Amino acid sequence: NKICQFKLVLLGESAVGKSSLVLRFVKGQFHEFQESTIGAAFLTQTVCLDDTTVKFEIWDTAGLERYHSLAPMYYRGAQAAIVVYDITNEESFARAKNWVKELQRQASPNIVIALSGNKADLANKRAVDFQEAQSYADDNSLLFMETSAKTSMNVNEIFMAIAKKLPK
Amino acid sequence: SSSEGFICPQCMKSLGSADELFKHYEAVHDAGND
Ligand SMILES: Nc1nc2c(ncn2[C@@H]2O[C@H](COP(=O)(O)OP(=O)(O)OP(=O)(O)O)[C@@H](O)[C@H]2O)c(=O)[nH]1
Ligand SMILES: [Mg+2]
Ligand SMILES: [Zn+2]
């Protein structure tokens, strides 16, 4: 057995569900009335795989554009990121691609990036097709899953996928 | 010390505003100074 620590950053447009995703993963909780994040929140949680305890130090950033220039302070030295969009919001997916780009240009060369298509419980209001997002993920070596912080769908799974990919 | 706000990711110092955070970071964590 052994313990590996990694800094992980959550990025994406306001209200896509970043704080909900991480609350689900960390606490097994979800709030319908979750408050918009001011600045950034710190959280931590572990997964275990292949005898290895993988400990995430998580920075949950405020998505509001006014906080854009603070983001690089939080993804400095981050070994993983989750860029989150809202499947019911195609524009949130456009903003997600621009976060992925910024990460490619400005983050550590080793960063493992996951893409979350969140609020997938609202699939009857889907605006972003699964295969479009998958194609974008595949083309950029991103780990992509549709998640729902509300139901818990694929929440643990996305963090486990990151852990697998990280150098251990 | 709140787990949310304008926290410095380097020393976990909680600052009162974004500007105070940028100020703090540049004075203590950037390349000696600037
Ligand atoms: N139906 C549904 N609602 C969700 C889901 N995830 C988050 N929400 C809701 O969407 C709203 C915004 O969620 P947040 O977690 O606060 O979004 P955020 O990305 O952290 O927003 P900022 O902190 O402003 O950047 C809240 O009402 C959440 O309860 C989801 O998976 N399904
Ligand atoms: Mg938030
Ligand atoms: Zn500091």
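Here chain B follows Swiss-Prot, giving residues 36-69 in order.
Determined by X-ray crystallography, 2.0 Å, according to the entry header.
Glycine too: its Cβ is placed from the backbone N, Cα and C atoms.
Lifted from Swiss-Prot, the feature list:
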- B:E39 to A: Strongly reduces interaction with RAB5C (MUTAGEN)
- B:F41 to A: Strongly reduces interaction with RAB5C (MUTAGEN)
- B:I42 to A: Strongly reduces interaction with RAB5C (MUTAGEN)
Can you name the residues of this chain that are 6 or more positions from B:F41 (mutagenesis position) yet have a C-beta less than 8 Å from its C-beta?
B:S49, B:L50, B:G51, B:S52, B:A53, B:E55, B:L56
Provide the number of Cβ atoms within 10 Å of the Cβ of B:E39 (mutagenesis position), excluding the reference atom itself.
17
